[PDB]
Every structure is written in C-alpha cells, then in structure tokens.
Number of protein chains: 6
Amino acid sequence: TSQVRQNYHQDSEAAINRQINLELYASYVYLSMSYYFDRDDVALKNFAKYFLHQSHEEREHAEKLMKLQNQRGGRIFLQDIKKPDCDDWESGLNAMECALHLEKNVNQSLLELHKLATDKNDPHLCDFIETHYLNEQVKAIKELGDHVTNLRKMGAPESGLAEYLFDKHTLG
Amino acid sequence: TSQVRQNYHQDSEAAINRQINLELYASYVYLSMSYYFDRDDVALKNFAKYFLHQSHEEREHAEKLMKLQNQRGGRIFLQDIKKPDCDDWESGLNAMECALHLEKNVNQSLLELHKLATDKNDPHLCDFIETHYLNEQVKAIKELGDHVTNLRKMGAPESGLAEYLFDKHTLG
Amino acid sequence: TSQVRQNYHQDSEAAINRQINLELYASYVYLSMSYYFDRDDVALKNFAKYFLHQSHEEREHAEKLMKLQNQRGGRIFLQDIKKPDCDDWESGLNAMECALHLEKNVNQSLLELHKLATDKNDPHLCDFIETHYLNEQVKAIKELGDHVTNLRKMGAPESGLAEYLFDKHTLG
Amino acid sequence: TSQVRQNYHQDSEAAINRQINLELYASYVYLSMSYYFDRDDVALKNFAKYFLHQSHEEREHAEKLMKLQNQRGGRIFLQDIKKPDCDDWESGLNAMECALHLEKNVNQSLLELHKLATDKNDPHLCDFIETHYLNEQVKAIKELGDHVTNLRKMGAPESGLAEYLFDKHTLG
Amino acid sequence: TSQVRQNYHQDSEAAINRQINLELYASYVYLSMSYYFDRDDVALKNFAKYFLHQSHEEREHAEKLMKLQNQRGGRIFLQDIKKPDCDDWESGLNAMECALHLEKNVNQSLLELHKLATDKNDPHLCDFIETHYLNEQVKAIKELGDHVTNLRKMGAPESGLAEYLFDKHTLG
Amino acid sequence: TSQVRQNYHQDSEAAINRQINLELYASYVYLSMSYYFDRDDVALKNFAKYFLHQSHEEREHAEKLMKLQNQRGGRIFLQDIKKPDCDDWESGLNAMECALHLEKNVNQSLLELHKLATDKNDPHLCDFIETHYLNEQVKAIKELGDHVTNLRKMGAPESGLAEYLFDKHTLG
Ligand code: NA
Ligand code: NA
Ligand code: NA
Ligand code: NA
Ligand code: NA
Ligand code: NA
Ligand code: NA
Ligand code: NA
Ligand code: NA
Ligand code: NA
Ligand code: NA
Ligand code: NA
Ligand code: NA
Ligand code: NA
Ligand code: NA
Ligand code: NA
Ligand code: NA
Ligand code: NA
Ligand SMILES: [Zn+2]
Ligand SMILES: [Zn+2]
Ligand SMILES: [Zn+2]
Ligand SMILES: [Zn+2]
Ligand SMILES: [Zn+2]
Ligand SMILES: [Zn+2]
Ligand SMILES: [Zn+2]
Ligand SMILES: [Zn+2]
Ligand SMILES: [Zn+2]
Ligand SMILES: [Zn+2]
Ligand SMILES: [Zn+2]
Ligand SMILES: [Zn+2]
Ligand SMILES: [Zn+2]
Ligand SMILES: [Zn+2]
Ligand SMILES: [Zn+2]
Ligand SMILES: [Zn+2]
Ligand SMILES: [Zn+2]
Ligand SMILES: [Zn+2]
Ligand SMILES: [Zn+2]
Ligand SMILES: [Zn+2]
Ligand SMILES: [Zn+2]
Ligand SMILES: [Zn+2]
Ligand SMILES: [Zn+2]
Ligand SMILES: [Zn+2]
Ligand SMILES: [Zn+2]
Ligand SMILES: [Zn+2]
Ligand SMILES: [Zn+2]
Ligand SMILES: [Zn+2]
Ligand SMILES: [Zn+2]
Ligand SMILES: [Zn+2]
Ligand SMILES: [Zn+2]
Ligand SMILES: [Zn+2]
Ligand SMILES: [Zn+2]
Ligand SMILES: [Zn+2]
Ligand SMILES: [Zn+2]
Ligand SMILES: [Zn+2]
Ligand SMILES: [Zn+2]
Ligand SMILES: [Zn+2]
Ligand SMILES: [Zn+2]
Ligand SMILES: [Zn+2]
Ligand SMILES: [Zn+2]
Ligand SMILES: [Zn+2]
Ligand SMILES: [Zn+2]
Ligand SMILES: [Zn+2]
Ligand SMILES: [Zn+2]
Ligand SMILES: [Zn+2]
Ligand SMILES: [Zn+2]
Ligand SMILES: [Zn+2]
Ligand SMILES: [Zn+2]
Ligand SMILES: [Zn+2]
Ligand SMILES: [Zn+2]
Ligand SMILES: [Zn+2]
Ligand SMILES: [Zn+2]
C-alpha cells in the first residue's frame, strides 16, 4: 500500500488506467486524422491543424490522469495503444463525424468513471472528473456537432468547395 | 501514384513508416519513465521532468517523419504502439541505462534507414536523416552516457543520496 | 587551371553550367505565367504575384549556382535562355500543373547532378545541392501539388468562382 | 480586341515586345559581367556588385514594360534571351566600355520607340517612355562615361592597381 | 569500448586524431605568419590581424574535432605540433600564397577523411565534415585566391606600396 | 640589428623564445586535460571548462610574449610544441595536481627570466614580467593549491561524489 493512499478503491485505480489508455488512443486517432489532411491529395491545412491540436490535448488529458493516479497512490499500468480504425478518413466531414463519435465514446467512459467514483464514495475523484473532463467533453462534442452541421449544410463532402471554404473560414 | 512522388522508393516509404512507429514507441517509453519518477515512493521530480521532455521530443520526431512521408508522396500507415517493457524502472540509474539502450536502438534504425536511402540514391532522404536525426541521436547518446557515468561514480543506485543530489544538481 | 580548383571534375563543371541555364529558363517561365495572370481578361492578381515570386526565386537559385561555379574554380558559360513553351497559360489550374511539371523536371536535373557529384567523390558539391536545392524542390513540389488538388476539388478551371476564391483565400 | 485597348497601335505593341526582349538581354549581359568579376583570377568585388545591380535594374525595366503592355491591352510575346557576346570581359575598363555601348544601344531603341509612339499619336506611351526610361538612360550613360574616363586616366587596364583603387574608391 | 560508441570505425577515430593534429599545426603556422607581419621591419598590422584571426579559427576547428571524437566515443591522442616550415614569410603575397597552399592541404585531408567515412558507412561523420569543414575550406581557399590575385595585379611583392594599400583597403 | 632594438640582450631574446614555447606547451597540456574531462566515462563538464579556460589564457600569455619580442626588436623563433606527458589524467584531483606542478614550473622559468633581465640591466623586461606574469602565476598557484586541498579533504579521487560536488559547487 502506498503511504499516500486514502479512500482510493482498486476498482477506481483500474478504471483510471483504462481511461489513460483511452485518452492515448484518442490522441493517436487525432494524429492520424491530422496527417491525413496533410496529404498532397487532400491538402486541407486547417483541418490538419485542428486535429493535431486535438491530438496534443488528448495527450495532455492522459498525462493529467497519470498524475492523478500517482497523487492518489495508485500505480500506472500502461497497455498497447491500438492503431486507429482508419488509415484514410475520406473527407473533412467524415473525419469530423468520426471525431464526434470518438468524443462521445470518451465521454461515456468518463461518465462510467464518475459513476464508479460515486459508488465508491470518492468525492475527490468525482470532483477531479467534473473539474477537468466533463465540461471539456461537452464543449468538444458541441463544437464537433456544430462543425458537422455546417459542413452538411454547405454541401460536404460532395462539395470540395464546401470543405475548402469551411477550412478557410471556420478552421482558419 | 502521388502527383508529388519523385525518386521515392517503396522500400524507403516502408522504412519511414517503421521509423514513425519506433519514435512513437520511444515517446511512450519515456512517458512511462517520467511518471515512474513521479511516484510518491520514488519522488525524483527532475528525473520525471527530464524523461517527460524526452517523451515530447520523440513525439515531435515522429511527427516530422509523418510530415516527410507526406512531402515525398508516400502514405502513412500507423501500427499499434506497444507498451514499454517495464512498469517499474527501479532507479534513476537504471532508467538512464535503459534510455541509453533505447537511444542506441533508435540510432541503429536511423543508420539502417540512411543506408537504405543511400542504396536507393535518395539524397533528399539521406540529408533529411542527417540534418534532423543523426546528430540529435549522437548528442542524446553522449548525454545519457555522461549521466550514467556520473550516477555510477556518485554511487547510484545504492546511494539514494547520490540519486537525490544528481536530480538536484544535474537535472535541476 | 584555377588556383582554387580542387576535387572539381570537368563533368561537374559542365553539369553546373547546364543547371544555371535550367534555373534561368524556369525563372523565365514563371515570369511569363505571372504576366499572363496580369492580363485584363484573366485578372488574377495573386496568381500573378505567386508566379512572379517564383520567377525571382529561380533567378536567385541561378545566381547561387554561378557563385558556386566561381567558388570551385570552374568557369561560367552562359547559353541562350529559351522562351517558355506557352504564351497563354489558359487558367490558374493549368499554370499550377505546368509549374508542378517544371519543378519536377528541375528536381530531376538536380538529382542527376547529385548522382554525378557522388560518382566523382565531390562531397562539397553533394552537400551544396542537398543544403540549398533538394528540400526546396521537395517543398515547392508539395505546395504545387496541394494547390492543384485544391483547385481541382473546388472545380477549376471550369469554375471561375473557384479560381477567384482560390486566388483570394490561398494565394492572397 | 482587349476591352481596355484604346489608341494603342499594333506597331507600338510589337515595338514594346521587342523592347522587353532587349531589356531582358541587357539584364543577362550585366549578369555575365558581374560573375566575371566574381572569378578568383579577377576578384573585383565592387565591379561584380555594380554589374549585378545593373542586371537587376534591367530586369525591373523589362517587367515595367510587360506591365505597360498589359495596361494598354496589348499581348506579351516573349522570345529567346540570347547569350551575351562575351564570356570573358577582360577588365573593368573593357566591361565599362561594353556597358556604355550597351546602354547607348538600349537608348537608341527607346528613342525609336518614342518616335513610333509620336507618329502614332500615343501620348500615354510617349510619356511612359519619357518618365521611366529616357532620363534613366541618360544618367546611366553619363555615369558609365565618367567611369570610363576615370579608369583610363588612372591607367587601366594595364594598371591592376588602377582597377583595384577604382573598385575600392568609386564602386565601393 | 565506450558506452556511447556506435558505428564508429577505428580507422575513422585514427583519421580524426590526425586531423586534430593538422588543424593545430595550421593554427601554429598562422600564428607565425601574424607575428611576422607584426615585426618592425614588416609592419603590416592588418596582415597580422588577418593571420591571427585565421590562427584562432584553426584552433576552434581542432577543438570541434576533439569534441566530435569524444561524442562518438573515440579517444583523443595528441601528438607534437611541428613548427612551421618558415620563420620569415618574406611578404604579404608570399604569406597569402603559403596560406592558400596550406588550406588546400587541409582540404585534401578533409576530403580523404570524408572518403573514409563514406567507405565505413558513417553518415554522421560524413555530415559533420560537410556541415562544419568542407564549405569553410572552399570559402577560405576562394578568399585567399582572391587576395593573391589582387596582390599580384597591384604589383606585390615588389611594390611595397601595393602591399601597404592592400593592407589598408582589403584587410583593414 | 633592428632599428628599434635598445638595451635588449641576445640572451634575453633567446630566453623569451624559450618562454614562448613553454607557454604554448602549457596551453596544449590544459587543452588535453579539458578534453579528458569531456570524455563520456569522465563527464565532469566544469573541470573541462576550467582547463579549457586555462588553455586559452596560456595561449594569450604566449602571444603577449611574441608581441614583446617584436616590440623590443628581437626575432621570434618557434619550435615544436611537444605533446603533453599524459593522454589520461586519471581524475580531477590528479589533473589539478599536475596543473599545480606545471604552473610552478612555468613560474620557475619566469623567475629565471627575471633574474636574467636583472643581470642584463633590462628594467623594461623586468617590469614586463612583473606586471603581466609574476602575480598571475602566484594567483594561479594559490588557486590550484586551494582546489587540491578541497578535493583531498572531500575525499577525492576515491570519492566520485567528492569530484562531482566539487565540479558543481567550486568549478560551476
Ligand atoms: Na489497476
Ligand atoms: Na482494467
Ligand atoms: Na491528485
Ligand atoms: Na509502406
Ligand atoms: Na514495414
Ligand atoms: Na519534405
Ligand atoms: Na563546362
Ligand atoms: Na554541357
Ligand atoms: Na563555394
Ligand atoms: Na506584337
Ligand atoms: Na517585332
Ligand atoms: Na499602364
Ligand atoms: Na586512434
Ligand atoms: Na594515425
Ligand atoms: Na558528436
Ligand atoms: Na633567440
Ligand atoms: Na634558447
Ligand atoms: Na613592448
Ligand atoms: Zn508505494
Ligand atoms: Zn474498474
Ligand atoms: Zn502527400
Ligand atoms: Zn498538402
Ligand atoms: Zn488552409
Ligand atoms: Zn480527452
Ligand atoms: Zn490494432
Ligand atoms: Zn482519400
Ligand atoms: Zn463538484
Ligand atoms: Zn495521391
Ligand atoms: Zn523497407
Ligand atoms: Zn504515488
Ligand atoms: Zn512524488
Ligand atoms: Zn527535485
Ligand atoms: Zn527520436
Ligand atoms: Zn505489448
Ligand atoms: Zn520501485
Ligand atoms: Zn583561373
Ligand atoms: Zn556533365
Ligand atoms: Zn490586358
Ligand atoms: Zn488585370
Ligand atoms: Zn486578387
Ligand atoms: Zn530552382
Ligand atoms: Zn525557342
Ligand atoms: Zn486565355
Ligand atoms: Zn468566401
Ligand atoms: Zn482580351
Ligand atoms: Zn513595330
Ligand atoms: Zn573562380
Ligand atoms: Zn573573387
Ligand atoms: Zn572590393
Ligand atoms: Zn533598361
Ligand atoms: Zn546566341
Ligand atoms: Zn580574364
Ligand atoms: Zn570508455
Ligand atoms: Zn585511418
Ligand atoms: Zn620588431
Ligand atoms: Zn610593426
Ligand atoms: Zn595597417
Ligand atoms: Zn581548419
Ligand atoms: Zn620540426
Ligand atoms: Zn623579411
Ligand atoms: Zn549532407
Ligand atoms: Zn588610396
Ligand atoms: Zn630588422
Ligand atoms: Zn638565454
Ligand atoms: Zn566519450
Ligand atoms: Zn561527457
Ligand atoms: Zn557539471
Ligand atoms: Zn602562462
Ligand atoms: Zn613528444
Ligand atoms: Zn580514465
Ligand atoms: Zn616594478
């Protein structure tokens, strides 16, 4: 037992390790998306920048979870970071839709984590999740939904002009 | 075939994808090391900072390789990032020794990549490797060797005082 | 023999004179393109600016090659600069495609020059080419490929609106 | 017919295309002279700088003529830029004498152009020539004549000391 | 074996030790030249300054080679620094000619070193030489050739006025 | 005889040439020591910096002696700079002890030089030595003695921790 451990359940520790892996996976997915939009036959630089920023933010989230694990006296156990489900993301709209789905999956995992923390009477972990993750997820999901709405209304993905102008005026 | 591709061999493209995976793996190893030194029962904050900086640098190297792949008209294919070989790195000296071994492995891969680029008459790729990777690897290996030498001479890992003072005076 | 000449093969000297002519020719092609887009019945000012900048850059490349020739003790022999293959470049997309083809031709000449320098064991010339020309060519080719991709996706050349908006938002 | 064309004779358009070629040729001659003085066995850096500046100025004159052609609704037709009559310019004094002869030839062409514009009742073209070319030519010819006079009086080309000191004190 | 040594051939290590000695020797030669021009019966202060600067630059080159030797895990073995071949350098022109010969000898040694590094498949050493030594040697040789040309054309060494004015206007 | 020579004995001139060689030799010894401490298996960066600074100071002393030789109308005659007696200096303490011995040898040579100048009634040379060398030697010897004392009291060379902490706190 760690000398700092107090009111930290082994189930919570395991769930935090799983969340660390999920955040690293999301970072990897966003990295793949960014460099898809960096291809010469796609060439949407602001889509690339947007998804690279998301990748770095997901890495920061994972590192905050590892810091939490150490603060509470749990032990970090890392697992393989699985490759993203796609090599080719097919369009700005498709990438935004996949990102929306990914963020909702991460949010579901965070909500299950909060439910576990509540069931284990761990208010510090509950507040950690609330303060650093839940509203960030809600804001990200709302922004991605807005982006999907606008791309669809402008006529993406069929309209390369739509994706070009969205890249310039919303993401630039 | 990509409209930008010129004098870029499929073997070189494959080798670059392998190097991308290796750099991401090295980033993951350094991340694990950093948060090992963040544990309450290790508590060497400057070891943690040193290895976190290395992790971020390895990520930047991987992203530079992906950018190169797109610049030359190759296609990025990502693979799983395997978990590090250790969860517990046992000491500052042991972590520095493992980092030295890892950097020499990465350097060997880069040298094989340069040999392939030379054999394929790809001077742009040769110079890319020389400019951005080879001397960085040599400098990193020399620095890690210096750190290992100093820790051993001060009496690590048996001397917790040795690791404490090295953390303060060399890494701080 | 020049008092400064050392390890400089006559074949390399001839190849450098040929490269000087090729760079001057590329400068002339870009000049023609720029002032095509300055016509009242074309009127794409940022296409004109882009190609004029390319023309001046090609002139600078030619002058750097002449400076190299003198540094190594070779002798500059200038030839006629042939007129560009077109007087009318037909569209922004067509001009970008022709520029991509031209840059790939120049890159091929530079790669043959590097192969000659390698065969003659002239590492100074090899590094001169690597440092000042090869990555510039790769970057130019990637940028032109990106431009061609975006123009095609926006609907050029049939879409005068596509070329207008590309002129404003990418080249402006 | 161009929508902007007004009071612009086809003879004037042809003469302007010829002048564009002549200015580009003069630029090329000055480029050759500059890098002759950059040779290790000539080594007069301020002669080299002087003639390189002249080369760039001639390019600017050519581009101003192309801009004029488009402003008036004429169409630019480029021709080969012939190589300079010399590879070796033999001395600072000889190069200055050749430059004087070249500038007087360009001035003669400009005066014939002005006579044509007057005969065609094209006051805009007349004033364009007067404003941007005629006094520039007179000033250049006077300066080159001054340089030739001083070099001859100092004892060039027989006096390498004369050319050295002129390079330092007049052109530096 | 050094813990940092990787892909570093014993032949390359020996060649680097020889190059260190050669650079120190060149530094000594330039020191001798500088203080020859500091003599009361020579009294060319800017020749003295020029050669002293060259001496210090050669020392810096030697120290960079020693740093490289340690970076790669080789071991420095110093040898005697032989005295320069002359005590009296006879004139500014003669000293410049001897310096040109010395720089071409150093360049030949560096080119042989690069050939050895290429034969041993040591791209880090190849790029080290290319980046830090080859173009510096080419530039130094071109500058010395220019100086020799100008001194000869001004009438050195017979013209003490020639050497005086060169000292003032080129080296001052 | 030099036109500036006055009250300058040939014995003094010879002794000054010998002192020039001795100072250059001391510079070389300190250079060797510095790069010994730059080795990956020694890795004491502030020892390396200290001895490199000493090497540069010894070079400056040698150049001041050559300047003196020319000021007095003597003639500089350079000799080989012998290699240092050691390639491996074994420890910070051993290097400091060798440096102390070297500085006392140089001081003895300077004192013999002053005795010669006194015997030859050369007060300018006497004061030159007093002003620029004697107290510098005394200060250097006292500082090296202090360093040796502290290293011995801290437990060097057996205590790698002693040398590490001395490197950090006294030489850093
Ligand atoms: Na767990
Ligand atoms: Na689990
Ligand atoms: Na915490
Ligand atoms: Na591949
Ligand atoms: Na592979
Ligand atoms: Na690239
Ligand atoms: Na030739
Ligand atoms: Na040819
Ligand atoms: Na050069
Ligand atoms: Na015409
Ligand atoms: Na005509
Ligand atoms: Na106009
Ligand atoms: Na050796
Ligand atoms: Na040897
Ligand atoms: Na190195
Ligand atoms: Na003597
Ligand atoms: Na003697
Ligand atoms: Na004096
Ligand atoms: Zn514990
Ligand atoms: Zn659980
Ligand atoms: Zn691409
Ligand atoms: Zn792109
Ligand atoms: Zn964009
Ligand atoms: Zn997240
Ligand atoms: Zn998988
Ligand atoms: Zn696709
Ligand atoms: Zn709350
Ligand atoms: Zn493609
Ligand atoms: Zn391969
Ligand atoms: Zn902990
Ligand atoms: Zn801690
Ligand atoms: Zn700390
Ligand atoms: Zn790396
Ligand atoms: Zn695994
Ligand atoms: Zn442990
Ligand atoms: Zn010549
Ligand atoms: Zn050839
Ligand atoms: Zn027009
Ligand atoms: Zn227009
Ligand atoms: Zn515009
Ligand atoms: Zn070019
Ligand atoms: Zn033609
Ligand atoms: Zn048209
Ligand atoms: Zn718009
Ligand atoms: Zn028209
Ligand atoms: Zn006409
Ligand atoms: Zn030359
Ligand atoms: Zn020159
Ligand atoms: Zn000059
Ligand atoms: Zn003109
Ligand atoms: Zn011709
Ligand atoms: Zn000539
Ligand atoms: Zn060793
Ligand atoms: Zn060898
Ligand atoms: Zn004197
Ligand atoms: Zn003097
Ligand atoms: Zn002077
Ligand atoms: Zn050198
Ligand atoms: Zn000797
Ligand atoms: Zn003499
Ligand atoms: Zn290179
Ligand atoms: Zn004068
Ligand atoms: Zn004398
Ligand atoms: Zn004596
Ligand atoms: Zn070493
Ligand atoms: Zn070291
Ligand atoms: Zn240190
Ligand atoms: Zn001294
Ligand atoms: Zn010896
Ligand atoms: Zn040792
Ligand atoms: Zn006194």
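Going by Swiss-Prot, the residues shown for chain A are 6-177, listed in order.
Note that Cβ sites are derived from N, Cα and C of the backbone, with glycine treated the same way.
For A:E28 (mutagenesis position), the number of other Cβ atoms no farther than 10 Å from its own Cβ, over all displayed protein chains, is 25. The Fe cation 1 binding site annotation in Swiss-Prot covers A:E28, A:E63, A:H66 and rests on experimental evidence.
In the three-state DSSP scheme, A:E108 (mutagenesis position) falls into the helix class. The Fe cation 2 binding site annotation in Swiss-Prot covers A:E63, A:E108, A:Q142 and rests on sequence analysis.
Shown for the domain 'Ferritin-like diiron' (A:11-160): DSSP residue counts in helix, strand and coil, namely 115 helix, 1 strand, 34 coil. For A:11-160, the entry in Swiss-Prot reads domain 'Ferritin-like diiron', with the evidence type sequence analysis.
A mutagenesis experiment is reported in Swiss-Prot for this position, A:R23 to A, and the note states: Abrogates interaction with NCOA4. Fails to localize to punctate lysosomal structures.
Under mutagenesis, Swiss-Prot gives A:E28 to A with this note: Reduces iron binding and oxidation rate; when associated with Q-87.
For A:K87 to Q, Swiss-Prot lists a mutagenesis experiment annotated as follows: Reduces iron binding and oxidation rate; when associated with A-28. No effect on iron binding but the oxidation rate is severely reduced; when associated with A-108.
Annotation of the published mutagenesis A:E108 to A in Swiss-Prot: No effect on iron binding but the oxidation rate is severely reduced; when associated with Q-87; the original residue is retained in the structure shown. Shown in sequence order, A:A31, A:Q142, A:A145, A:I146, A:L149 are the residues of the chain, 6+ apart in sequence, with a C-beta less than 8 angstroms from the C-beta of A:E108 (mutagenesis position).
The Cβ neighbour count for A:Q142 (Fe cation 2 binding site), using a 10 Å radius over every protein chain in view, is 19. Listed in sequence order, the residues A:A31, A:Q59, A:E62, A:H66, A:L107, A:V111, A:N112, A:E141, A:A145, A:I146 complete the 8 Å Cβ shell around the Fe cation 2 site centroid, once A:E63, A:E108, A:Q142 themselves are left out. Within 8 A of the CB centroid of the Fe cation 1 site residues A:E28, A:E63, A:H66, the other residues of that chain are A:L27, A:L29, A:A31, A:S32, A:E62, A:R64, A:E65, A:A67, A:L70, A:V111. Annotated pair A:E28 (mutagenesis position) and A:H66 (Fe cation 1 binding site), C-alpha to C-alpha distance, rounded: 7 Å.
The CA atom of A:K87 (mutagenesis position) is located 13 Å away from the CA atom of A:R23 (mutagenesis position). Most Cβ neighbours within 10 Å among the recorded positions A:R23, A:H66, A:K87: this distinction goes to A:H66.
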